[PDB]
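Undergrad: Could you have a look at this structure, given as structure tokens, before my questions?
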Amino acid sequence: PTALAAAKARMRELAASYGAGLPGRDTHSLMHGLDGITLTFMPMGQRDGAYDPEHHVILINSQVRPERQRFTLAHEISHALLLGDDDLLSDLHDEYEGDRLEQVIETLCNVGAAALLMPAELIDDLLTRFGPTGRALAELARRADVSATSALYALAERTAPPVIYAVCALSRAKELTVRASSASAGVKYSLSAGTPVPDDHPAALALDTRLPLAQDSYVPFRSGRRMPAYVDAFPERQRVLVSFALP
């Protein structure tokens, strides 16, 4: 495939080895894989974290929320993994340079973080037990301790059937707003952020009543187009996680 795709595959492999060598993907456990590399939590203003290879240390901004710290850490770990791999690093140079190379490496580090926080096996186990549903999305976010959007993209990327995933919050039976969305492999239909969700829609229903719903419904495209699909909404603390199964 493309150079950026081969690099991603490789990054997913690096992250999987390091990950598979741990006792789970909890924070403290990710730290422990650090084979003689210092790790420090300290205030760093607006910067989230940094990796200093010469000093063999990873720095995490102690001022940000724990969710982003866990992420920033998976990210710097990826960064170290990438910089430790000479075949990968060289092929990148063969294809990029200057700021274009920095941005690509930043992108790979994000792909690596994800693979590390959300292993292919944990996602598949959830797809099996819960199906491609709001319920699964909700499980993955909690068990993985990552944001809804991280889970949204992880989940959709390993989904076989055509499905739309959405995270909704109160725009405030009250009307929601799509915050983030994502489609599986072959769906081209996208549900954009900003998209209002009607009160009568199962997603609004589930939230305002804190009751997992599931039933035949429609994708509420902001165009007015009402595409039928099976909907599974899993309501929680102020968000609702939804899947739209397209025939």
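By the numbers in Swiss-Prot, the shown part of chain A spans 8-179, 189-263.
Per the header: X-ray crystallography, 2.6 Å.
Using the three backbone atoms N, Cα and C, a Cβ is placed for every residue, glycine included.
Feature table excerpt (Swiss-Prot):
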MUTAGEN   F48 to A  No change in radiotolerance; when associated with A-35
BINDING   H82, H86, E113  Zn(2+) binding site
MUTAGEN   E83 to Q  Radiosensitive. Lack of protease activity
ACT_SITE  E83  active site
MUTAGEN   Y160 to A  Decrease in radiotolerance
MUTAGEN   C175 to A  No change in radiotolerance
MUTAGEN   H217 to L  Strong decrease in radiotolerance
Undergrad: Spatially, which candidate from the mutagenesis positions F48, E83, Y160, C175, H217 is nearest to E113 (Zn(2+) binding site), comparing Cα atoms?
TA: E83
Undergrad: Just to verify a number: CA distance, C175 (mutagenesis position) to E83 (mutagenesis position), in angstrom, no decimals.
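TA: A Cα-Cα distance of 30 Å.
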Undergrad: For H86 (Zn(2+) binding site), what is the secondary structure by DSSP, using just helix, strand and coil?
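TA: Where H86 (Zn(2+) binding site) sits, the three-state DSSP reduction gives helix.
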Undergrad: Roughly how many angstrom lie between the C-alpha atoms of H86 (Zn(2+) binding site) and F48 (mutagenesis position)?
TA: 17
Undergrad: Would you count the other C-beta atoms found within 10 angstroms of the C-beta of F48 (mutagenesis position) for me?
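TA: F48 (mutagenesis position): 14 neighbouring Cβ atoms within 10 Å.
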Undergrad: Any idea what DSSP makes of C175 (mutagenesis position), helix, strand or coil?
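TA: Going by the DSSP assignment, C175 (mutagenesis position) falls within a strand, counted as strand.
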Undergrad: Applying a 10 Å Cβ distance cut-off over all chains shown, what neighbour count does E113 (Zn(2+) binding site) have?
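TA: If we count other Cβ atoms within 10 Å of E113 (Zn(2+) binding site), we arrive at 11.
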Undergrad: Spanning 9 missing residues, the endpoints are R179 and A189. What is the Cα distance in Å?
TA: 12
Undergrad: Neighbourhood of the Zn(2+) site (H82, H86, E113): other residues with Cβ within 8 Å of the Cβ centroid, in order?
TA: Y58, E83, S85, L89, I112, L115, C116, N117, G119, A120
Undergrad: I need the most crowded of these recorded positions: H82, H86, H217. Count other C-beta atoms within 10 angstroms of each C-beta and give me the top one.
TA: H82
Undergrad: Going by Cα-Cα distance, which of the recorded positions (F48, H82, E83, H217) sits nearest to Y160 (mutagenesis position)?
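TA: For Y160 (mutagenesis position), the spatially nearest of the recorded positions is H82.
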